[PDB]
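Below: the structure, in structure tokens.
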There are 2 protein chains.
Amino acid sequence: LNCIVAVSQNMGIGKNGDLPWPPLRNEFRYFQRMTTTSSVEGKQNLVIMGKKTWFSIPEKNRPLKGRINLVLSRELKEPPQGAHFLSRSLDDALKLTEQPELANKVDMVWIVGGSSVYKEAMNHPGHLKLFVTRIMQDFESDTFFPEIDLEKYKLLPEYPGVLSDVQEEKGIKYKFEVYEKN
Amino acid sequence: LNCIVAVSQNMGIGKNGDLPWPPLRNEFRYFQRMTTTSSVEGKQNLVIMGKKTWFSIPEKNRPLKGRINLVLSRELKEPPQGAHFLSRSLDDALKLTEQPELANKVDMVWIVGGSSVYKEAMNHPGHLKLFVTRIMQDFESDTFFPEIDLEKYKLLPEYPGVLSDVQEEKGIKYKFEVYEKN
Ligand SMILES: Nc1nc(=O)c2cc(CNc3ccc(C(=O)N[C@@H](CCC(=O)O)C(=O)O)cc3)cnc2[nH]1
Ligand SMILES: Nc1nc(=O)c2cc(CNc3ccc(C(=O)N[C@@H](CCC(=O)O)C(=O)O)cc3)cnc2[nH]1
């Protein structure tokens, strides 16, 4: 279980149901590269996300491509269009990926948001990895990311695929960090 | 929804976790064809059966080849070796069925028993068909097939792919029947 997020200096992850920052095409490309790249031959990654984060993808790249898109919601009676699966819980969704028909087709599981999903997932006993993009500037948010507990999480000073130096796009600097827990 | 069973004259379907009769090679040929045959190319049929059924299949005929095997178990921890999916009630299995990625891989649904399942499936709202092979002889049994509500089910005088003649094998006579409900 991998969590993938981009957060501002203020820990905001959202505003009005959108990234509180203007589009970083490279930041996007990387998110697109991590959640897609599967380690195993012929296996696919599964992304999980709440109702809101699904509606927040530009309608034209829904469902994420080359990925199994699952959506959690206790409300929705059926998978919103383009969605691959639907679960009411993070557990139920974790179970399902445990069905062997499934298990033999999925490699990595990535949690893409929103807030309460990241919350439920961060707590979940088990081996968890947090891929966080530090967007080094404040932005006006309505939704935030939780405190990464240092009792539990450790920052990997290294990570195959991820560059260590500070990035910049449209006068915005950011850096990719990787935390782990067990 | 398709249910497929064989019943002795006394409505028996099992004796000590086995069929009450000796094996009718040509009746197992029928159940096989019917359950394995899909209308669509690149789609497969799904078989749902209780745990006892699962186990009454000769362990080298497990799981049923060319079919997605699904196990109904309230307690079973994880899915028995070789089963494709595990659910806890007909309900989840069916729901499981309407999952978009699932739904495009699966053509027909067949309920292969046991008593408790047949029954739940029989009552269930919708368009249901029972495929009944009437074994024209009494056999001591411990498991009995729910009795068919004539008020709801209706015998179809013919139905494509169903031989109309009384059959006999090993001196035993049987007949193929199909019931429908709306
Ligand atoms: N690093 C990181 N960046 C994000 O932008 C991000 C966004 C979410 C949640 N929201 C979204 C919203 C839209 C798209 C999206 O359009 N993804 C496309 C974009 C790739 C591209 O178009 O260049 C994808 O194909 O992955 C993804 C996540 C979660 N974790 C993230 N994590
Ligand atoms: N018509 C009918 N006949 C049955 O024998 C039957 C059996 C069950 C449950 N039990 C069983 C037990 C064994 C096998 C089985 O070995 N099937 C194999 C091989 C058939 C053959 O040997 O020709 C398969 O490939 O289906 C199937 C169902 C439920 N509905 C039925 N319905």
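Numbering, chain A: per Swiss-Prot, residues 5-186 in sequence.
Per the header of the entry, the method used was X-ray crystallography, 2.3 Å.
Cβ coordinates are placed from backbone N, Cα and C, and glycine is handled just like the others.
Taken from Swiss-Prot, the feature NADP(+) binding site applies to A:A10, A:16-22, A:55-57, A:77-79, A:117-124, supported by experimental evidence. A:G118 (NADP(+) binding site) is surrounded by 20 other CB atoms, counting those within 10 A of its CB over all protein chains shown.
The Cβ of A:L23 (mutagenesis position) has A:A10 as same-chain neighbours under 8 Å, each 6 or more residues away in sequence. A mutagenesis experiment is reported in Swiss-Prot for this position, A:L23 to F, W or Y, and the note states: Decreases affinity for NADP and dihydrofolate over 10-fold.
A:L23 to R appears in Swiss-Prot as a published mutagenesis result, with the remark: Strongly decreased affinity for methotrexate. Decreases catalytic rate constant 200-fold. Decreases affinity for NADP and dihydrofolate over 10-fold.
Taken from Swiss-Prot, the feature substrate binding site applies to A:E31, A:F32, A:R33, A:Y34, A:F35, A:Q36, A:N65, A:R71. DSSP classifies A:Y34 (substrate binding site) as helix under the three-state reduction.
The mutagenesis experiment A:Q36 to E is recorded by Swiss-Prot, whose note states: Reduces catalytic rate 2-fold. Reduces affinity for dihydrofolate 9-fold; when associated with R-32.
One mutagenesis experiment catalogued in Swiss-Prot, A:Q36 to S, is accompanied by this note: Increases affinity for dihydrofolate about 2-fold. No effect on affinity for NADPH. Counting only same-chain residues at least 6 apart in sequence, those with a Cβ under 8 Å from the Cβ of A:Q36 (mutagenesis position) are A:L68.
Annotation of the published mutagenesis A:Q36 to K in Swiss-Prot: Increases affinity for dihydrofolate about 3-fold. Reduces affinity for NADPH about 3-fold; the original residue is retained in the structure shown.
A:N65 (mutagenesis position) falls within a helix when secondary structure is assigned with DSSP. As a published mutagenesis entry, A:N65 to S appears in Swiss-Prot alongside the note: Increases affinity for dihydrofolate about 15-fold. No effect on affinity for NADPH.
Of all Cβ atoms in the shown protein chains, 11 besides its own fall within 10 Å of the Cβ of A:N65 (mutagenesis position). Swiss-Prot documents A:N65 to F as a published mutagenesis change and attaches the note Increases affinity for dihydrofolate about 3-fold. No effect on affinity for NADPH.
Highlighted here are the binding-site residues (A:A10, A:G18, A:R33, A:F35, A:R78, A:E124) whose C-beta falls below 6 Å from ligand 1: A:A10, A:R33, A:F35, in sequence order. Selection of the binding-site residues A:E31, A:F35, A:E124 by a Cβ distance under 6 Å from ligand 2 yields an empty set. For A:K56 (NADP(+) binding site), the Cβ neighbour count at a 10 Å cut-off comes to 17, with all displayed protein chains included. Counting neighbouring Cβ atoms within 10 Å of each of the binding-site residues (A:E31, A:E124), the lowest count belongs to A:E124. Note: the Cα of A:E124 (NADP(+) binding site) and the Cα of A:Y34 (substrate binding site) are spaced 24 Å from each other. Counting in whole angstrom, A:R78 (NADP(+) binding site) lies 24 from A:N65 (mutagenesis position) by their C-alpha atoms. As a whole number, the greatest separation of Cα atoms within the substrate-binding residue list A:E31, A:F32, A:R33, A:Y34, A:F35, A:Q36, A:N65, A:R71 is 18 Å.
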